[PDB]
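Taking it in order: structure first as structure tokens, then the write-up.
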Number of protein chains: 4
Amino acid sequence: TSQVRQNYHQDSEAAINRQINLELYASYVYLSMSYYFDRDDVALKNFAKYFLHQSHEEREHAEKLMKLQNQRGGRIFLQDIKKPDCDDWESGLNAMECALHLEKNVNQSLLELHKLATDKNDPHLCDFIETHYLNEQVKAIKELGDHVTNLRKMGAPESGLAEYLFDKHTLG
Amino acid sequence: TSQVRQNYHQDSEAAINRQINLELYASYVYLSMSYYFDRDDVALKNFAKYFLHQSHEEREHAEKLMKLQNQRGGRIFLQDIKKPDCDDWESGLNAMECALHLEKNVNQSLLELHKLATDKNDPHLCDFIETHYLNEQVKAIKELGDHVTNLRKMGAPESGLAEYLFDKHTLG
Amino acid sequence: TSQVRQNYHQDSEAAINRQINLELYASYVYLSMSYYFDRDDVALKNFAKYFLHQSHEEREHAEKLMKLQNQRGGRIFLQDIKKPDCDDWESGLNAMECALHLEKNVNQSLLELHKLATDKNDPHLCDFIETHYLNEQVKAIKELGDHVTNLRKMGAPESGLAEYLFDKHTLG
Amino acid sequence: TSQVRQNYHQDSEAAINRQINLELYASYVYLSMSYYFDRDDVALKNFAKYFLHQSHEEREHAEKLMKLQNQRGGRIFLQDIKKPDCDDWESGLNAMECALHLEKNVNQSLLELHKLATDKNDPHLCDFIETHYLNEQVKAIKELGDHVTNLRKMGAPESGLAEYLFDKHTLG
Ligand SMILES: CCCCn1cc[n+](C)c1
Ligand SMILES: CCCCn1cc[n+](C)c1
Ligand SMILES: CCCCn1cc[n+](C)c1
Ligand SMILES: CCCCn1cc[n+](C)c1
Ligand SMILES: [Au+]
Ligand SMILES: [Au+]
Ligand SMILES: [Au+]
Ligand SMILES: [Au+]
Ligand SMILES: [Au+]
Ligand SMILES: [Au+]
Ligand SMILES: [Au+]
Ligand SMILES: [Au+]
Ligand SMILES: [Au+]
Ligand SMILES: [Au+]
Ligand SMILES: [Au+]
Ligand SMILES: [Au+]
Ligand SMILES: [Au+]
Ligand SMILES: [Au+]
Ligand SMILES: [Au+]
Ligand SMILES: [Au+]
């Protein structure tokens, strides 16, 4: 037992490890998306930059979870990072919809983690999740919903002009 | 009777109170409009900012009227601020048309107030209305008419691209 | 159903709309108070400034709640803003006591909202209320209690000198 | 007839000369008041400064009227400046009340002048009076009413402490 461990349940430790893996997977998905839009036959530079930024942010979230694991005296156990389900994301609108789905999945995982922490009476872990993750997820989901709405209204994905102008004016 | 009151008719005092209520109502309408465009399924940020600015300006106008009431020795009597007639404003173009209607209604109220002040031989009140309200209303009405004209020409509300580009280039 | 909505109960949405209306009502009450002290027969400028600042702060709180409603995929429904119960607030001390009562009422509403959010297992909403509203209310209530205590000790409301000096030294 | 005169009625010219005399008289009254509070047995320096400032402002108003008279091609005819009715103003509160009376008298004269200008269809003169005199009078009357209210509430004129503290905190 760690000399620092106090009020840290084994279930919480396992759930934190699972969340670390999920965040790394999300970072990988965003990396794939970013370099899809860097292809010469897609060529939407600002979409690529947006998704690369999201990938790096996901990596930061995973690293913060690992730091938390060590702070509380838990032990990090890493697992395979599965490859993204898709190789070709087919458009800016489709990529935004996939990102919205992914962010809502991550949010659901975080909500389950918070429920577990509440059940184990771990106020520090609950506060950590609330302060560093829940509002970030809400903001990300709202932003992605806004992007999807605007792309749909502009006529994407059929109108390539819509995605070009969205890339220039919203993501630029 | 107030120690400062001079050449201030009771009818003018009542009309000023009515105008205060009308300005507060206009502020409320603009607030509703602003947060309609903040919805995830509307998502026109610059429309939202424009209407929030208009809401705050209307509040400032109401406060200036209250200051005038106290300056002349009248007594402020506040009333319920009625909720806006609409919950869903349905588009940028429709919201601009509604704002044009509202601003013309406020202008008509101000013109009636000026007529009352003229009939009561209250040059200070006439000058107050002329200096602080009439040209502001004319400018606001002209600007809203310009916005409506441009949105109609661009193809709004059917073309969501038109409203997106108007949001970026005119209101941005 | 909104594309962004997740773990947001209908009861929470309704309670948020009620809280929006309550905050707007509080802003209206503070506006009335502020322009009572601007009267020529009251003439306590710093009381007026204090209550005007409180009114604007209440408006900001209402707008933050509306932003939250949109973030979570709820839909804002506005209602009439009822006029303040009083037209004449009768003194600085009486106005401070009324403000204390109002702030405690708003705090009770926020506590009920937090209880509802806890019952619906909405950690994001609980954290929102805790972070942005609860401590602000505690601080406001403490400040108003301090003001009431000092005004009472100085001999208000009977001693107009007490209210004049409190206006100059505490609120100035 | 002056080479510049146009749409300037003789009645308006005479009324302007009367207003010049009234403004000079008001300046004289304020000068008397100012040096009453400079007496060693009164000794309220900030009251003296306040009334000296008012005296100089009245002189400026008279000079602006003379400039207007020359601009429109009228001819200035000066008259005796009568001495103030009082040599001893008896207190700060009494002086403020006398100043309020004087400012309301000047305002009534200006309103009669504006009525005359309106009857003679002299829009330039009406605008001159509105822009440079009417709101200044309203503000001065409101300020003097505020001062009287505060001095009365503090316990003046019986409480010399009230006038001392008003001199320090309001007029200082
Ligand atoms: C597997 C998640 C699919 C999300 N989604 C919805 C619509 N689109 C184009 C993608
Ligand atoms: C009640 C005021 C209606 C104004 N108006 C005109 C056209 N549109 C779309 C709105
Ligand atoms: C209706 C709330 C009344 C609060 N209250 C208490 C004492 N005073 C002067 C006011
Ligand atoms: C001749 C004008 C008198 C004005 N007045 C009213 C009360 N006090 C003390 C002075
Ligand atoms: Au796939
Ligand atoms: Au896919
Ligand atoms: Au997907
Ligand atoms: Au997808
Ligand atoms: Au409607
Ligand atoms: Au409507
Ligand atoms: Au409308
Ligand atoms: Au409309
Ligand atoms: Au009441
Ligand atoms: Au009350
Ligand atoms: Au009350
Ligand atoms: Au009260
Ligand atoms: Au006298
Ligand atoms: Au006198
Ligand atoms: Au007098
Ligand atoms: Au007097």
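Residues 6-177, in that order, are what chain C shows, numbered as in Swiss-Prot.
How was it done? The header gives electron microscopy, 1.5 Å.
Quick reminder: no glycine exception, Cβ is built from N, Cα and C everywhere.
The domain 'Ferritin-like diiron' annotation in Swiss-Prot covers C:11-160.
DSSP assigns C:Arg23 (mutagenesis position) to a helix. Every protein chain considered, the tally of other Cβ atoms within 10 Å of the Cβ of C:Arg23 (mutagenesis position) stands at 16. Swiss-Prot documents C:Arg23 to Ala as a published mutagenesis change and attaches the note Abrogates interaction with NCOA4. Fails to localize to punctate lysosomal structures.
One mutagenesis experiment catalogued in Swiss-Prot, C:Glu28 to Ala, is accompanied by this note: Reduces iron binding and oxidation rate; when associated with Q-87. For C:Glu28 (mutagenesis position), the Cβ neighbour count at a 10 Å cut-off comes to 25, with all displayed protein chains included.
The Fe cation 1 binding site feature in Swiss-Prot is assigned to C:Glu28, C:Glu63, C:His66. Taking the Cβ of C:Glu63 (Fe cation 1 binding site) as centre and 10 Å as the limit, one finds 23 other Cβ atoms among all the protein chains shown.
In the three-state DSSP reading, C:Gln142 (Fe cation 2 binding site) counts as helix. Within 10 Å of the Cβ of C:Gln142 (Fe cation 2 binding site) there are 18 other Cβ atoms, across all protein chains. The Fe cation 2 binding site annotation in Swiss-Prot covers C:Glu63, C:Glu108, C:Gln142.
Under the DSSP three-state reduction, C:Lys87 (mutagenesis position) is assigned to coil, being neither helix nor strand. For the mutagenesis experiment C:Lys87 to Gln, the note given by Swiss-Prot reads: Reduces iron binding and oxidation rate; when associated with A-28. No effect on iron binding but the oxidation rate is severely reduced; when associated with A-108.
Under the heading of mutagenesis, Swiss-Prot lists C:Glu108 to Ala and annotates it as follows: No effect on iron binding but the oxidation rate is severely reduced; when associated with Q-87. C:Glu108 (mutagenesis position) falls within a helix when secondary structure is assigned with DSSP.
Using a 10 Å Cα-Cα cut-off from C:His66 (Fe cation 1 binding site), the recorded positions that qualify among C:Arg23, C:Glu28, C:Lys87, C:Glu108, C:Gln142 are C:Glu28. If you check the recorded positions C:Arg23, C:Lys87, C:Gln142 against C:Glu108 (mutagenesis position), the ones with a Cα inside 10 Å of its Cα are C:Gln142. In the structure shown, the C-beta of C:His66 has more C-beta neighbours within 10 angstroms than that of any other entry among the recorded positions C:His66, C:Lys87. In the three-state DSSP scheme, C:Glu28 (mutagenesis position) is classed as helix. Ranked by CA distance from C:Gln142 (Fe cation 2 binding site), the mutagenesis positions C:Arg23, C:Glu28, C:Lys87 have C:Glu28 at the top as the closest. With respect to their backbone Cα atoms, C:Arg23 (mutagenesis position) and C:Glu63 (Fe cation 1 binding site) stand 14 Å from each other. Residues C:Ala31, C:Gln59, C:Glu62, C:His66, C:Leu107, C:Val111, C:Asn112, C:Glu141, C:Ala145, C:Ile146 surround the recorded Fe cation 2 site, their Cβ atoms falling within 8 Å of the Cβ centroid of C:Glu63, C:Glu108, C:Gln142, which are themselves excluded.
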